[PDB]
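Peer 1: Structure below; questions to follow.
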Amino acid sequence: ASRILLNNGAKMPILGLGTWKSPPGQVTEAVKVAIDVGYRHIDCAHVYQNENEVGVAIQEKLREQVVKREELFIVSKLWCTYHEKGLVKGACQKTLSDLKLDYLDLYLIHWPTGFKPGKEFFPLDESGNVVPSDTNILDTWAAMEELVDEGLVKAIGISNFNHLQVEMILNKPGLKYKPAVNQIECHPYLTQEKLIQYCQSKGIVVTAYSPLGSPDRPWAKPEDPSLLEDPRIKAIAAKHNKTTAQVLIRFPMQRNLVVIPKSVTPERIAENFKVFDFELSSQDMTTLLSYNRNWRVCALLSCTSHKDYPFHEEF
Ligand SMILES: NC(=O)c1ccc[n+]([C@@H]2O[C@H](COP(=O)([O-])OP(=O)(O)OC[C@H]3O[C@@H](n4cnc5c(N)ncnc54)[C@H](OP(=O)(O)O)[C@@H]3O)[C@@H](O)[C@H]2O)c1
Ligand SMILES: Cc1nc(C)c(Cc2nc3c(F)c(F)cc(F)c3s2)cc1CC(=O)O
């Protein structure tokens, strides 16, 4: 099946297009091509600085009669500098305005950490520490719930939450909406077995981000492992007459995850969608899972002292 059922009765496409690091000058075409070749889920965020240009593409394809709004599944995320209850609606509305939409299909708390409100996405003190805000997970969640009640978003969820942070929300007496999704880094070097088991057992759908290992992440080092160039994964791909990227995208799909590979390269956008015509074997799945090294690429040292930093916990 190409979609997975969420807790609001809506269906979410299991394959979406990522947009982090898709430059504004290049992302409109990426999204147009993606829609043309069958993508219906686009993963966005205010912090990606390109929601206007994503919105332009969506608008263009709506006007061309290529898709209708109901067929699209548009995700965005509340940035860390907007966790204060009084800032959440405006942040969501800014995203809606930029995307030229009147609702989101899913809106996520981007990270559990609140940062000092202000213009800078990563406010630092003079010694390089992120400056936190006096906000907490439960109050931010309550503000997210209001967005559903007001019709701005159809579902809400979380991202980069560890299991204890998810538990905090789940256990709130007076909870109005359970998180529908937890979006987390997941690939063969960070397989997330425990957090995936936890979320799936709690009826929360997991989305795998950086499924190709985010080789374009701005802090990558030459000595860092590289999934796309891993000769072992290349061998699995060759056996299936597929590319390594296609294997890396199919992998989470077979774990009942949603997956959101990013590209701005039209050939790759098309390639990455051609993952519904083959199956990884039981041995392939076992082999890929065996490559786990707990090698997390997506974190930021300057955030490690934040009270709500998610990655001190085992999972
Ligand atoms: N919630 C969060 O905190 C969070 C964090 C990270 C990511 N995400 C989401 O997840 C998405 C995906 O993760 P990501 O952007 O970190 O990285 P990714 O999808 O793992 O990798 C993207 C990189 O792979 C390249 N690529 C794509 N398809 C390829 C192919 N078929 N062959 C070879 N190279 C290929 C891209 O190049 P080109 O684009 O130049 O083609 C880009 O450099 C993000 O864009 C974002 O939407 C969310
Ligand atoms: C845009 C962006 N910038 C940075 C620097 C990171 C790494 C990050 N690591 C962390 C982290 F450990 C925290 F506790 C809190 C954070 F906000 C970040 S952001 C990821 C992304 C992509 C995205 O967020 O979707």
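Per Swiss-Prot, chain A residues shown: 2-316, in order.
Cβ coordinates are placed from backbone N, Cα and C, and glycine is handled just like the others.
Relevant sequence annotations retrieved from Swiss-Prot are reproduced here:
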ACT_SITE  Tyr49  active site, proton donor
BINDING   10-19, 211-273  NADP(+) binding site
BINDING   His111  substrate binding site
MUTAGEN   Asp44 to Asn  Reduced glyceraldehyde oxidoreductase activity
MUTAGEN   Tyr49 to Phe  Complete loss of glyceraldehyde oxidoreductase activity
MUTAGEN   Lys78 to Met  Reduced glyceraldehyde oxidoreductase activity
MUTAGEN   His111 to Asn  Reduced glyceraldehyde oxidoreductase activity
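Mind mapping these onto the model and telling me what they sit next to?
Peer 2: Within 10 Å of the C-beta atom of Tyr49 (mutagenesis position) sit 22 other C-beta atoms, taking all shown protein chains into account.
Taking Cβ-Cβ distances under 8 Å and a sequence gap of 6 or more within the same chain, the neighbours of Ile261 (NADP(+) binding site) are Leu16, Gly17, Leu18, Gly19, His42, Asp44, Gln184, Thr208, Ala209, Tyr210, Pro212.
The secondary structure of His111 (mutagenesis position), as reduced to three states from DSSP, is coil rather than helix or strand. The Cβ of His111 (mutagenesis position) lies under 8 Å from the Cβ of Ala46, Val48, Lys78, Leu79, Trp80, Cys81, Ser160, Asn161, each on the same chain and at least six residues away in sequence.
When other Cβ atoms within 10 Å of the Cβ of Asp44 (mutagenesis position) are tallied across all protein chains shown, the result is 27.
Reduced to three states, the DSSP call for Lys78 (mutagenesis position) is strand.
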Peer 1: Listed recorded positions: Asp44, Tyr49, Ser211, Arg251, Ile261, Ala271. Which have a CB under 6 angstroms from an atom of ligand 1?
Peer 2: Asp44, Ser211, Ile261
Peer 1: Could you state the CA-to-CA distance between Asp231 (NADP(+) binding site) and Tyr49 (mutagenesis position) to the nearest Å?
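Peer 2: The Cα atom of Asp231 (NADP(+) binding site) is 28 Å away from the Cα atom of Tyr49 (mutagenesis position).
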Peer 1: Can you give me the Cα-Cα distance between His241 (NADP(+) binding site) and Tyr49 (mutagenesis position) in Å, rounded to a whole number?
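Peer 2: Pair distance, Cα basis, whole Å: 34 Å.
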Peer 1: How far is it from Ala221 (NADP(+) binding site) to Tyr49 (mutagenesis position), counting Cα to Cα, in Å?
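Peer 2: So the Cα of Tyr49 (mutagenesis position) lies 18 Å away from that of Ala221 (NADP(+) binding site).
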Peer 1: Do you know offhand how many angstrom separate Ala271 (NADP(+) binding site) and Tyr49 (mutagenesis position) by C-alpha?
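Peer 2: Checking the Cα atoms of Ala271 (NADP(+) binding site) and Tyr49 (mutagenesis position) gives a distance of 22 Å.
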